[PDB]
Protein chains: 2
Amino acid sequence: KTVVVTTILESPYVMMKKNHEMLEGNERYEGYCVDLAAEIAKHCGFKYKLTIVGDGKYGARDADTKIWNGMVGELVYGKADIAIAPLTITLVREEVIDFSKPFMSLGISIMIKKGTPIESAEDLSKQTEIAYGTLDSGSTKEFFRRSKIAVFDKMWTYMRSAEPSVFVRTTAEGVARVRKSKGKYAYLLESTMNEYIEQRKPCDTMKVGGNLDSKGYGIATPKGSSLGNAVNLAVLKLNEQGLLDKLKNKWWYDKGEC
Amino acid sequence: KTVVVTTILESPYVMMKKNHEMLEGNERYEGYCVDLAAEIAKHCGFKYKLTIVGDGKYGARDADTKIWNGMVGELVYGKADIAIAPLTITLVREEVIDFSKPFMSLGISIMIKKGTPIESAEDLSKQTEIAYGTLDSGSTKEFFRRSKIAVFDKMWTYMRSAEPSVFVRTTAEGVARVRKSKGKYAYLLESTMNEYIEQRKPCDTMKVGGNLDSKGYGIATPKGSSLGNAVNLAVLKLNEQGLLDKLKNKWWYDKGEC
Ligand SMILES: N[C@@H](Cn1cc(I)c(=O)[nH]c1=O)C(=O)O
Ligand SMILES: N[C@@H](Cn1cc(I)c(=O)[nH]c1=O)C(=O)O
Ligand SMILES: [Zn+2]
Ligand SMILES: [Zn+2]
Ligand SMILES: [Zn+2]
């Protein structure tokens, strides 16, 4: 009956409201994806319940055990009906779940503390003084792992063997590491997040260079779900009607602190 | 069964080679989409034949007869098996054909002569000295017709009724009009095309402002087609390897002349 929506606490997509302890259900949350879920639900005419993914992950398959974790796993094992989050559309995931056309276009980017003498991935790969890493679990880390491109593979060899770990548990942890490193740590992350952080106090970070790749976030459903076709059409209509642009402005720039 | 691929002569996607005279079949052509087609066909193990769409159109449904024209129509009526071209993923099209995930992300942009006192969509809609239009039977013309945004509607109420017609049956005709207008005509077109033209001699055009929207091009197949799922995974695979980026640079800037 009620559509179970799995999502992840990742600002500004989904965040706990200030007085969330005084609220119940969907009203406890706010964000880009909270607004998008309400809109998809209104347009497709269904009732839903937002639930935060238990393990706080996006979705990877463990080799050997072959088990899918994160939001992807919730869909694959039937714990949720749909995933509305900054979940990257990838080949390995499309083999086990369905994705709508992209509701957001992005690429891997470089975040630096202002003043850091780095302007590109080639720059990072060629030097050793400034450390760099990615979100430990996700498509960004997998991009570097699977890349046959020289600069990116060179970057991976270093990241995989770096001690202590250059990988981080959450975006917030990567941003704090960039902010506290005196420019000795650069962070590789999804471009839209890099832009978001660039508009947050203390306004000491910035995106440098072009994006390393091009991809998109999609709404996900279990293969052969009855919700799949409907939701894909909703994303296309919402995009055409300009809602996706408006939501980005609201959560990124209208709220900008710099 | 040899796959009939429908496409469109639009540079640098599909162009007849300089020496097409002594060549035959798929050999007469070169381009971004020619390379892409060979890639998909290689990775999915099928034989194909490139055919240029009969009416030279992208695809739109006649409001009276309800009949689909262009590349979309060839797929809908079963005249072709797959469409590999700069075809925009839209809602109305997704209702009658299948689209893979985008092989290229883009948006509507402004092309000016050079020296033209226009720096944005607002600028265009505030004046009448400079004429402006779009292509036809395309997603660009439709974007302005359906736009509820104050500025874009202001532009359409002018374009729609603008005599002499500011619309062009072909991209080449739009670019030619900008070039021979003495700066009195600005053209609204898709960003990747605008960027390509800016790198072509006489090097007298320029893209100004940011994109008015965000969309993507996808490889299209008729609904129910078994080639659809395969080709989608093929697009994701190719993009992930960095091939689409490789093909973008090759045809856009390695071959640039400015
Ligand atoms: N979108 C990713 C998760 N994810 C998120 C952020 I924000 C980032 O910087 N890198 C990632 O891999 C996925 O889907 O795994
Ligand atoms: N991609 C469009 C066609 N198309 C093409 C170009 I190049 C442009 O500038 N505008 C369009 O509508 C479609 O698929 O209709
Ligand atoms: Zn709505
Ligand atoms: Zn290949
Ligand atoms: Zn008619």
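We number each residue from 1, going along the chain as drawn.
The backbone N, Cα and C atoms fix where each Cβ goes, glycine too.
Over in Swiss-Prot, the protein carries these features:
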type	residues	note
BINDING	B:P86, B:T88, B:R93, B:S139, B:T140, B:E190	L-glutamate binding site
MUTAGEN	B:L91 to Y (Swiss-Prot position 504)	Promotes dimerization. Strongly reduced desensitization
MUTAGEN	B:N239 to D (Swiss-Prot position 775)	Increases rate of desensitization
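Annotated L-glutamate site B:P86, B:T88, B:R93, B:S139, B:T140, B:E190; additional same-chain residues within 8 Å of its Cβ mean position, judged by their own Cβ, are B:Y58, B:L87, B:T90, B:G138, B:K215, B:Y217. Every protein chain considered, the tally of other Cβ atoms within 10 Å of the Cβ of B:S139 (L-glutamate binding site) stands at 23. Separation of the C-alpha atoms of B:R93 (L-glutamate binding site) and B:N239 (mutagenesis position): 23 Å, rounded to the nearest whole number. Annotation note: B:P86 (L-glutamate binding site) sits in a coil segment as assigned by DSSP. The Cβ neighbour count for B:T140 (L-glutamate binding site), using a 10 Å radius and every protein chain shown, is 25.
Within its own chain, B:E190 (L-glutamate binding site) has B:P86, B:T88, B:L106, B:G107, B:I108, B:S109, B:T140 as residues 6 or more apart in sequence whose C-beta sits under 8 angstroms from its own. Long-range C-beta contacts of B:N239 (mutagenesis position), restricted to its own chain and to partners at least six residues apart, with a cutoff below 8 Å, comprise B:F103, B:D245.
Under 8 angstroms separates the C-beta of B:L91, B:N239 from a C-beta of chain A, among the recorded positions B:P86, B:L91, B:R93, B:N239. All chains included, 22 other C-beta atoms sit within 10 angstroms of the C-beta of B:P86 (L-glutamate binding site). With respect to their backbone Cα atoms, B:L91 (mutagenesis position) and B:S139 (L-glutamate binding site) stand 10 Å from each other. For the L-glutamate site, whose annotated binding residues are B:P86, B:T88, B:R93, B:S139, B:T140, B:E190, the maximal Cα to Cα separation is 18 Å. For ligand 2, no neighbouring recorded positions occur among B:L91, B:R93, B:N239, by Cβ distance under 6 Å.
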